[PDB]
Structures are given as structure tokens and as C-alpha cells.
Amino acid sequence: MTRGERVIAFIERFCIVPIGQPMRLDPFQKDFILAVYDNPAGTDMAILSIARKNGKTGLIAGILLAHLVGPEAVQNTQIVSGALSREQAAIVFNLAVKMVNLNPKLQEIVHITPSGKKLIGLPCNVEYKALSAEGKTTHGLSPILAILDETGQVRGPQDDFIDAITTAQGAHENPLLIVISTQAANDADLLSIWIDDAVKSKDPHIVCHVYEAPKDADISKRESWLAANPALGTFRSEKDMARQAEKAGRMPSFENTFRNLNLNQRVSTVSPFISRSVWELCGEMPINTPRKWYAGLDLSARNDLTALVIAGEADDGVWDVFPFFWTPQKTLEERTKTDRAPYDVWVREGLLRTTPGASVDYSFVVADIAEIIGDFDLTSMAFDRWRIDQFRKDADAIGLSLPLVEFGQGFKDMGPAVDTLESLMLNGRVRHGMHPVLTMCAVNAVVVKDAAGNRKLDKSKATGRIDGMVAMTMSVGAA
Ligand SMILES: [Br-]
Ligand SMILES: [Br-]
Ligand SMILES: [Br-]
Ligand SMILES: [Br-]
Ligand SMILES: [Br-]
Ligand SMILES: [Br-]
Ligand SMILES: [Br-]
Ligand SMILES: [Br-]
Ligand SMILES: [Br-]
Ligand SMILES: [Br-]
Ligand SMILES: [Br-]
Ligand SMILES: [Br-]
Ligand SMILES: [Br-]
Ligand SMILES: [Br-]
Ligand SMILES: [Br-]
Ligand SMILES: [Br-]
Ligand SMILES: [Br-]
């Protein structure tokens, strides 16, 4: 009998639905459990993505209890569930408590703490805590198992709460992270990045079962509903799906909610930024003649590739673009191989610049910029709105005054700048001199478009670096 088959057996033997009947897992739930636990390579992370109301809470509770007192229970450990809100943490906790108190065989080996959200599986001394990003940071945190609940609600590419849990698991040799969530609405959101990385890499240590209706599928058809709702008829009401599908049809402002929540689709779109052929048509060398010069600086990727772009409109219609790049010296040989880009050759050829260490040293970047801006009277320099004072202080510290203007890295501020840049490329109004590094960034660039029509470049969607294009977008955007 397999490890996964034991979890299933445990859930179906000891877990009772709250009403009355013993829990019977659907094939999609079983197949997910089998894939996680009977992975011969070992599973580090497991993602199951399904539409709303397909039995998430029950499955989370079942798996927790298998680890609390069932066949996965191991001595003196902690297990956690993590959600964004108190409410969500209570829902999972309350369902687990009800399961514990509906079966005397579970009831008789679990102690519940009279404050907080904490269960102890007594036989193996397993502590279970229900956590949320809302409310107090708990002191003792070191989970061998963490189930993240509805992580698709995270809007950034990062979240402090998720990272705290992730970091805490790092104390153990081979911990398990399980994510059960409806997809994020946007391709740039944390869960979308996790799913995409798993799907593109086919990493043997990652399981990723995603149930979604295809993009072009008819929202009123049952086969579209089944594709996103694998529990259609058992846990998920088909009557309710039919009502929500009709509402989506009659209310266009509800369609995106229906698509995300009930068809498990992302509502954003993704495409390449530019073809090499179109890019190459703007590759005549740039000139430096007096004008309003605008700068865009992207230092964000401190371990990979930093970029400054100075650009400005000539007396003809055309924009001349001068890019400068910084990269860490220690990790140059490693990254050349990792990224499959000739960074070594470019540094040697004076087209890429280094900073000592594994990180990009701000001190060395501002020193070069001072030499660079000797040839440019800048009107503005666009920079991350959240890190502008820290860079302004470090620039001022070396005697270098820069006309810094705040520039958002999200969809609202990038949207118009991407549209402007695209429009200039399309009518041949750029001279970039086929700079190899910028060209690499252009060709790697992917653009995510949100539901409101705002476009931005995505470093996670792209294979290889794109940081020159972010700086070029900001540079254009600053006018
Ligand atoms: Br089975
Ligand atoms: Br819902
Ligand atoms: Br749900
Ligand atoms: Br066992
Ligand atoms: Br355990
Ligand atoms: Br509840
Ligand atoms: Br909580
Ligand atoms: Br916490
Ligand atoms: Br939820
Ligand atoms: Br990959
Ligand atoms: Br339902
Ligand atoms: Br798409
Ligand atoms: Br200046
Ligand atoms: Br200045
Ligand atoms: Br923004
Ligand atoms: Br334009
Ligand atoms: Br969106």
C-alpha cells in the first residue's frame, strides 16, 4: 500500500463531512494526493488549482489531519495552514475541529488549546496552527508542512507573510509546501509565477494540477464548467454554475469574476513585446545632439542585471537611445552559463560593465553615471517610486545631483509608457544601434496586459533578462 494510498485511506476512514456521511474523495483529489506523496523524486511543492467551491476546505482539513494524527504524523513537528485573512484561517480550523469531534477515534487523541487556533495531535506531539497574514506574527514557527490556502489572492509578485512561512520551512531538510487556490486574476501575480515555473520547468520535485477552462471556450457550455470544476455534481452544484454562467452572460461587468472564480482562468493576457525583425529596423546608430534628454534607471535585479537608459527626441521625429548596463563580477562566469548569454564577451567588449561582489554595488553605479551624464543634460530620471529617497541619498552622498522623478513599477504607470514605446518602434522612430545587451532584453521581453487594458513588461514570464527594456520604457514614459 503506497504512502499516498494511506493518506486517502486515512481521510476516507476517519474524516466525516459536516452533514453525517464519511468523506469520499473524488478522483481529482485522489490523483493529486497520489502525485504528491508517491512522487519517487520527492515533492517539495504541490499546487492544486481549481475553481471556487470544489471542496478545497475539506481537502486541506483532511490532509492536515493525516499529518496531525494519521500516517504522515512524525514526532515533535509543526504543521500550518496559511491564508490572507483571519476569516479564512478560522474556516479551515473550524472544519478540522468539527471533523475531530465527529469521530471519537480522532477526538480521543487531539487536545485543543482554549485560546488562538491551535490543535495538538497527542500521540506524535504534532502542533497545528491556523495562520493568517492578518493578525499577530506568531513566535514559534518552523513547519515541516505548510498548506497555503487561496494564495491566488496575492496581487504582487511577492508577499511578506508567504515568505515568512517559506523561510521558516528552510530550517528542515525536505519540507512540504502545498498550495490549494483558485488562480490569480493576473499573469504577474505570485501564484501565476509559481504555476508557470512548474509548468515550463516540469521540475520532478513540483506537482502542479491546474483545472481551468481553455481561453476560447464557451462560458455557457457544461464541458467548460467541468474543466475548471472537477467536482461538478459532487461538491460543486451544477445548478449554481448554471446561474453564475447566465449572470455572466447578462452582466458583462461580472464576466471576469465568473471567468476567474468559476472557470479558473486568468483574465489578463500575455504576448511577446517585439519580433527581432521589427526591432532590427530601429538599429541605426544613435546620435548625441542637444535636446531634452530623459533617463530611466532600473536597479531592481541586484543579483542579475541593472540598467540605465537615456533617450530623447531628435529634430527629426526619432528617439535616440543610449543604454548602459551593470552586472555583478563574482557571478559573471556562472550567469553566462545559467542564462546562456555571452556576458563575458560583452564585459570584455565594453558593452556591459561590472561591479565587485555577487550584488550590484550602488556606490559603483552612481560613480559611473556621473561620468556618463557628463555627455547628457538630463531633464528627468525615472526611478522606482518606493525606493527614490534611498537612491537620492546615495547619489547625493557622492556629490551627484540627479533630477529624479517617481515612476511606478505596476500596471497603472507602465501602461501608457509601454504604449508610447510600442508606437515609436512601429513607425521606425527609434535609433538603438543594435546594442547587443538591449537587443537581448527586447527579444526576451513579454508583455502582460491587465483586464483594464494596462500593459507592462514581466521579468518572471520572460526567459532571460529584460531589465534594459524596463529602463527604456521608464525613459520614454518620463515624457
Ligand atoms: Br486510492
Ligand atoms: Br466564491
Ligand atoms: Br471555496
Ligand atoms: Br501507517
Ligand atoms: Br507531522
Ligand atoms: Br466556520
Ligand atoms: Br489567525
Ligand atoms: Br503569522
Ligand atoms: Br476562500
Ligand atoms: Br524553466
Ligand atoms: Br457548491
Ligand atoms: Br494569454
Ligand atoms: Br543631469
Ligand atoms: Br539635479
Ligand atoms: Br504603478
Ligand atoms: Br505616441
Ligand atoms: Br487583471
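To match Swiss-Prot, the residue numbers of chain A are left as they are there, and the shown ones run 1-18, 23-483.
Backbone N, Cα and C atoms are what each Cβ position is placed from, and that goes for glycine too.
Annotated features, as they stand in Swiss-Prot:
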type	residues	note
BINDING	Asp471	Mg(2+) binding site
MUTAGEN	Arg56 to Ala	Almost complete loss of ATPase and DNA packaging activities
MUTAGEN	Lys57 to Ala	Almost complete loss of ATPase and DNA packaging activities
MUTAGEN	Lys60 to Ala	Almost complete loss of ATPase and DNA packaging activities
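For the pair formed by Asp471 (Mg(2+) binding site) and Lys57 (mutagenesis position), distance between Cα atoms is given as 40 Å, rounded to the nearest Å. Only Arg56, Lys57, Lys60, in sequence order, out of the recorded positions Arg56, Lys57, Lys60, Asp471 have a CB under 6 Å from ligand 3.
Here 4 residues go unmodelled in the deposited structure, bounded by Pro18 on one side and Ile23 on the other; the Cα atoms of these bounding residues are 4 Å apart. Counting every protein chain shown, the Cβ of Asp471 (Mg(2+) binding site) has 27 other Cβ atoms within 10 Å. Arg56 (mutagenesis position) has a Cβ environment of 16 other Cβ atoms inside 10 Å. There are 22 other CB atoms within 10 A of the CB of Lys60 (mutagenesis position), with all protein chains counted. When Cβ atoms from all protein chains are considered, those within 10 Å of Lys57 (mutagenesis position) total 18, not counting its own. Selection of the recorded positions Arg56, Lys60, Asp471 by a Cβ distance under 6 Å from ligand 2 yields, in sequence order, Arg56. Taken residue by residue with DSSP, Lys57 (mutagenesis position) is part of neither helix nor strand, so it is coil.
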